[PDB]
Amino acid sequence: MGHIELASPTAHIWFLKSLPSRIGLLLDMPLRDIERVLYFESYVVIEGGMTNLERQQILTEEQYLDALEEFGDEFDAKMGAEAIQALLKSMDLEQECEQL
Amino acid sequence: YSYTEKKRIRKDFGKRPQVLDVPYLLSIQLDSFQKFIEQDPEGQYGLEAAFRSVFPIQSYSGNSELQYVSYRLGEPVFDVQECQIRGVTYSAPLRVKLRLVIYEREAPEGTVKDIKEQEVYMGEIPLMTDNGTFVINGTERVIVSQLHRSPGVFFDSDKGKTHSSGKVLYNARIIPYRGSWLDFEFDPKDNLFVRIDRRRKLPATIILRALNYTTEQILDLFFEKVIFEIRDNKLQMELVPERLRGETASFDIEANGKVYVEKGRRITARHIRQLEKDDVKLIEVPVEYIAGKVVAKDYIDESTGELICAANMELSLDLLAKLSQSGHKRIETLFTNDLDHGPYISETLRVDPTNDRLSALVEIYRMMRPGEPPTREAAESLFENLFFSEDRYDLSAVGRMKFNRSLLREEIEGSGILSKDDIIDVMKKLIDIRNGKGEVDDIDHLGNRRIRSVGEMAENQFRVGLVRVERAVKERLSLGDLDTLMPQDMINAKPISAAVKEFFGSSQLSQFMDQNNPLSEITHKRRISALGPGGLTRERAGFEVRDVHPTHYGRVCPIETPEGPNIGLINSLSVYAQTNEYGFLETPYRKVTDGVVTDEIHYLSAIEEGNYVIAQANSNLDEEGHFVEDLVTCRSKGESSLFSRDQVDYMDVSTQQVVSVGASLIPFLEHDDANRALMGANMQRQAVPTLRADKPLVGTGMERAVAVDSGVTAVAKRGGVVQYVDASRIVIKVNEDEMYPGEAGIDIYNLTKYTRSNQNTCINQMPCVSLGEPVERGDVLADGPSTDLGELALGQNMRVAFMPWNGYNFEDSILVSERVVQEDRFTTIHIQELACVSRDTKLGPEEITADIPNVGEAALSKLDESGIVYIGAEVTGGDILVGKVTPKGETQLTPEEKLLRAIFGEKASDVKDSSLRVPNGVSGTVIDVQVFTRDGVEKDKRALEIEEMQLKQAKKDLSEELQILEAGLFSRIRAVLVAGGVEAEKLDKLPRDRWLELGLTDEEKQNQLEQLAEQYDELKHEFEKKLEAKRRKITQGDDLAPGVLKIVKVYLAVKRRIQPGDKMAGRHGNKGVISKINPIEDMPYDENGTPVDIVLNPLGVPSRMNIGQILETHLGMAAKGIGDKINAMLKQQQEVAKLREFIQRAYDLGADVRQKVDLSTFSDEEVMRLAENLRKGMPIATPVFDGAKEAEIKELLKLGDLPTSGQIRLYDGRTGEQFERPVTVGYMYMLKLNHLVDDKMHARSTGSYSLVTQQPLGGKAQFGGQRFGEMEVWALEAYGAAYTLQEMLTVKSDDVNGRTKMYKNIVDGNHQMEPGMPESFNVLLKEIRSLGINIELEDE
Amino acid sequence: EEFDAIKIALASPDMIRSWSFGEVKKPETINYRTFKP
Amino acid sequence: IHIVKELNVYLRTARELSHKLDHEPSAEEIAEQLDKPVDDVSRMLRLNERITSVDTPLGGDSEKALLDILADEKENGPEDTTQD
Amino acid sequence: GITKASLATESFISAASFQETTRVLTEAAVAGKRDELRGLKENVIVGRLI
Amino acid sequence: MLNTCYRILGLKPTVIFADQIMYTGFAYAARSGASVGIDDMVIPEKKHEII
Amino acid sequence: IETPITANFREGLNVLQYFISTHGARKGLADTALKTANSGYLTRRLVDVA
Amino acid sequence: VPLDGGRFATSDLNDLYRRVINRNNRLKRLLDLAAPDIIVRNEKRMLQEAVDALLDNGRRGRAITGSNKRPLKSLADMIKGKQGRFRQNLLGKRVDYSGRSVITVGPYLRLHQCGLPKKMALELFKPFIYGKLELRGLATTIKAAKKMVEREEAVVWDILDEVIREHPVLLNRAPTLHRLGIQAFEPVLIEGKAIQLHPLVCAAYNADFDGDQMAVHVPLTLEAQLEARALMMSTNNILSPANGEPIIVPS
RNA sequence: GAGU
DNA sequence: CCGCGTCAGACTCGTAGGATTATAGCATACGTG
DNA sequence: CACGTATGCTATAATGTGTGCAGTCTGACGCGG
Ligand SMILES: [Mg+2]
């Protein structure tokens, strides 16, 4: 076999579209929501250190501009496959299992 | 009777005088395509239609434009014959005159700027043959007509869509020929919606807002009105008696001074009529009643000028009071009723989120183009361009017509674009249907299903090619120069030619003609298919469309359609049925006026048929008076019953019209179950023509018609006497009265000899006339492959007995006598086609030399110097046909071969071996070879020899043409010269080359000489150009595929004799496989000594319910009995008189024989030729439902001195003793089907394997293994046979090392299993890992 | 050759790189002339 | 690019030829127009031979593709392996 | 029911080979499931002895 | 018959017996001269009446 | 159908009796071709689960 | 692969991969050029679209189509459905030592026999013939034995007759609904191209001779031969496993 | 198109 | 609940090959015998 | 240097897609509002 180095990360469609969502089920994030993030319609908050803005909360393009000046710095919200991968990477399954 | 019928007359048992003869059977195909090419001046048809539809087109800028003038088809570069041989498409070049006109921008419409007019080529269009085929890449192909849902309007409703509720949701669908679909539908809440191209759903009122309708107007359209006058204090309402019906009276209904109904009382008929008779108009009513009535129009306060209430607003006591005091003492509310006049649009307006027209256009725009910012321009443009643009929308005349009649309009034809009325009226009818008045249509009704033939489909694809080129044209016109740019530089032929080639090639409806039988061709071309593009799919097909519909009567055969998944979809046309001008089906009926049945015939469409009551053809006529019986059996509204005589409007023309062509050929169909008859007619199509064309004894009459109309037989254009008969051709000299005064008047028919069919059968035409015989116009001169003296001869009749025989006829199996094989009557001819291609590879060109490594002298003996087998040569599997060699590259020789080739020297040469050889177990005689070389490559010696033949034979053929034309032409001049200056033998003395210098007196006969003189020189110069053409084409170096240097095609002819495993059948759906060929000694034989030919199992009759075969056998025996009586009389040679007496009595036997055949008109010699043919067995015609009855058949048996039972005493050929009881014995006409065991038998030990999966390939032609499928695996698992299973999974399939090891072991005796892992599994893992799933084997 | 069992798990980017014996950086299949890779 | 552009001029020339001849042009007819070798024209037209998918099912019927028929020519034969 | 019972067997090769193959495989891949090849289906797929 | 034979005698006897039955069955079937003509299909006089 | 076929095969059916026969015949024949898939699919599911 | 005619034929996967590579490599270019983010976005969506098409085409939206109109066959399509690897190439396989023909009756046959065309059997038992030819010393080598059987020599008929004795062959008729749709028989060589079937087992096959055909399979190993003779032989398997009734019944 |  | 989506839909045999379009024109640049 | 393959530049103004098809199948089983 060989391989290809992708410049930008990409979602595995089977673990996205093939229901149950798996990726959506794991993040507890509606499928539509994930997709708006992936296709770059809207941003998702990966870590809002300020509890003012919580995790996995979708922001439109103009929503990202408002808190940009206001809070900024202390909230990290991104767009696309990168955002979702990062959100996935940073979720600690043990802890949230016990919480749930 | 005609001259050909004088030779052999069929005896007719029909009783019903045929008012109408069967039409030309290949009507559909020919008429259609004729109309497609036919250049219609005004009423555009086919090609003309396509040009006018698209053209004239203008540029994007609008300054430059292309306009269409006229088109013309070039005559075809290669004729049909040449096309078939070469493998080219038979087509005509399409040249079209076009005019490039340019407008000035500074002048207003300066049309006199630049006008360039010229003729451009753009594609060759395939032409239709004389018999309705197309020749595409050298093979005959037929485009089968299609059947689809007619454009127009259609109302339907899913009967309980939500199964929980089970509420009926009605819908309207407007279906155009070209455009978006427009759907109206109800929802559960009775709100009307609209959808375009079934997108998301929109309130129906939104579309009317697009059409600029305010709320007030919309309600005025769909609703009626209830008026409320407010007088003094009490409220008054304007009343229509028949509104208050089926209701409960809510208040005390009274008028002037009479109280009618009380509170809470049911309003029946009687109350309504009382009220209506009294003439009641206004009624005093309670104010509290209004709460809930919806106001129709807007009302404003004239004082303030503000809205008191908007339209479609529910009224209440406050509003009412307010309205009264503003000064409105009359209020229009919506007439409405839960039951009858349903308030749908009212409720739908409440759901409609749009306000004004513009807002409605935006929402429509936002449906189809969601997300995208709407602009007003774009919304207006979109909506107009959907259904209101000439370009993108077109109902077609058919659509408009069907639509107008569905709406009960008066005007048929009209606009292809939707008008505002049209939409509204469809909504109205939908609403009507919802209320309860009106009914929904069905799709299966032939009034809603339309037939689309070749011409219209070619027209459609041609339009597409035009439209693609149109894009390119507009683009190039915009940027293009006005002056330098020619019109033909912008046009590309490729898109058009591509679209058409792709239709006649890639399309499902275009398929290899089925030609293993005249009937097969004829019925195939009369086929209708619901499949293909713009039609149903097998998957998508339900059961309703498939099944037999009432409308099928007289139009579609109910008994002709495949038992495959194509069961309902493919169907043959009924006999007398025809394509309506708009595309619907229609059937002939005889008009009955006042009981009296006129001979005027009317073709009724499906829709029109429902209107009239039509008597059956079986009704007994009272000698051109009326119906004999007072009660008559008829049908109307799709249902059948008794009527009086005067009530009858029409009657069926023929008894045959219910069935198709195929089914009509089945005699005694009346006594066969339809299942079996379906298979009978289907299998009749697969009958392979035998060596000897035998007519059927027990026929129907349709035999003659089919044969002649199929076109495979050569028939006479003009009657006259036959000047020269030959195996290869027939020259007939025409009679003076029919013979044109121009030409010599001698017709020449070259007969097509031994040629290959698509099913590798043999197509040969035999002459059926004697030299110097007078022949009538439209008589058969030469018989096609399965025809006999003009009649259809698909199989061969023979002596059959029904009885078991030692299980050799177990489950339909057939025991046949050696005699049949000896006489080679079922033996068949097959012409197979083998090709050797010499390609140019990277290493160098392949050569077709006889110089091949490792070839025996025995092999090379039959090959010439070129390396090509000789004509005439017998070959058998393994023999080399065309020697070919290929340049082989390096190969790493194993150390063993290094050592061995060092030992023997024998260093392996540069050339390999790719010679074409006989495929194994086929064996026959090389009857022809054809060679194709490119234009530049030095030709083979054999290729030159073939060209020598062609050139010299072509010269002979053309020379005989001018010779017999010159001879017939001077024979006329000789006669014209006699009319005036008669010197018969004195003119013939000095040579004929110096003849035309002699004239006559200045009269019209002197002008006749000028005409023959002008034509004679014309023929002289014409012969020069014809021969130049011939010579060019023979010399012409063929343009083959790139890479291919030269190709050699060999045609083998194989003689295949019948054997066990071959498949045979009658016409009643009785199949069977030959099990054993019994020696004639063993065959059952009658008292007389005559042995039976076949013994069929009688246990395959009662289950099957095909009794036609038994009737056929009894009638068959009687037919033969009379044949033997005639034969006996001919051998004795009694006298003409005696033969004539017997034969007259015989023809005039039946109770009410239709056809009378008086032998007194026949001259003595004519009687002799007739009897000569009848000796083999007197042929009898049993029409389909008008057939021979038992009484008639028994009477025929008595004339043959045969038993009335038709059972006879038979003796066992083995023992000599008689069988215990009489057996039914007679002649059944049987057929040998295409399914020869030869083609079916296959076996393989080891061979090639598949590419990725590694398991053996499939199919006999690719030397494949059988599939052992999941089903087959489970069998072995059930049994528990573990090793056999594993064997088939591993060593027999993928396991590579295992299979080789196993093979070595088997050759070394030890049957050891050495199994491993199937390679396909490995592949699977890799496919899963390519998916990005880690799937690993954790080992033990 | 002969194993006991089969496991399916998620493919890590790193795991995919392990199977690979080369990175395919070009769409080119073969050469037009010398039909070689 | 060179091959592609060459091939395209062969094509455009073919189009002009076809307009006026009424007939789509032979390899040698195009070659005579360019005053060039027929081998050149032929090789270029061979390169224009466009691909067929191995997976495309055959005969207007979603029955089986080219792969289903296509052999491995290099791989002999338990016969051949056992003979070695 | 028969369909779900077959999908519920611990063998994912049996389940996947039956139907629903895309879903079955996502399930098993995420679970890290291992099939030790007890059933007949499973063995036939790998070309082993029943 | 076959079943009874299987239960009492066993496999081998039944196999032989089955073949034997087949041979004689066909053999007598042929000798009989059994056939199917239009006259066997007897009609009932009470056909018209019932209808 | 409300009107049954009164006639028989030896006597011979008329046009309309034959036509009437067709509906039922064809329905049956189509059922062979089309419904066996569902029968066989049942077989397959049973087999898979057992 | 190159077809004989100079044509090339490729898998759809190669087309799909070519799209992915092109888009990914353009993305690397756009990043090297530091392009504006709207263009970076379009390319990233493009990349995802192509990958998704590669893995499972007609899943997410419109399947990417060929010039034929037909959706390209992606990876998942090769595993999925009937045409998929499992169903088509793994739970069922094409098999060596298999043949097929038209069938006809064999009234004369005994219950454990079937009529097997000579020509068919000659091919099916090819390696056994070669092995025996070498033990007889008639064939010097395998290549010579091959040419000897091609010529179909009279001694080869006698040898073939020797081998087929006591060797069971499997006859199968589709559809194979129950296990008796495959049964084993001792072959009886016959001149003529159709297979002859014993009447009494027509029931089990649902075989009627209106043109039916049957498949022949050769159990190769001593184990398979024994399985056929013991478990699958027609004589041994009389009773329906469904109800306790004899399935071989005169008809 | 061939048996189911 | 409603509505929108995804998933299944018998077994062997056959026939036959095959389709479409178009990318300017010229000067410098890189790699191999 | 040549031959094969590649990279490159061109200057009236031109500045948000569409296009070609899909034809509507069916009874069941889950999944967000
Ligand atoms: Mg059968």
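Sequence positions for chain G are given in Swiss-Prot numbering; the residues included correspond to 755-804, in order.
Header entry for method reads X-ray crystallography, 4.2 Å.
Yeah, the Cβs are placed from backbone N, Cα and C, and that goes for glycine too.
According to DSSP, G:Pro758 (mutagenesis position) sits in a coil region rather than a helix or strand. One mutagenesis experiment catalogued in Swiss-Prot, G:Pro758 to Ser or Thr, is accompanied by this note: Resistant to antibiotics salinamide A and B.
Listed in Swiss-Prot is the mutagenesis experiment G:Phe763 to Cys, annotated as follows: Resistant to antibiotics salinamide A and B. Listed in sequence order, the residues of the same chain lying 6 or more apart from G:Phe763 (mutagenesis position) and placing their CB within less than 8 Å of its CB: none are present.
One entry in Swiss-Prot concerns the mutagenesis experiment G:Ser775 to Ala. Its note says: Resistant to antibiotics salinamide A and B. Secondary structure from DSSP puts G:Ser775 (mutagenesis position) in a helix. There are 19 other CB atoms within 10 A of the CB of G:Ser775 (mutagenesis position), with all protein chains counted.
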- Note on the structure: Students should find that the Cβ of G:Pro758 (mutagenesis position) has, within 10 Å, a number of other Cβ atoms equal to 8
- If one measures from the C-alpha of G:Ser775 (mutagenesis position) to the C-alpha of G:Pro758 (mutagenesis position), what distance in angstrom results, rounded to a whole number? 9
- Listed mutagenesis positions G:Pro758, G:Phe763, G:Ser775 screened against chain E; CB under 8 A survivors are none
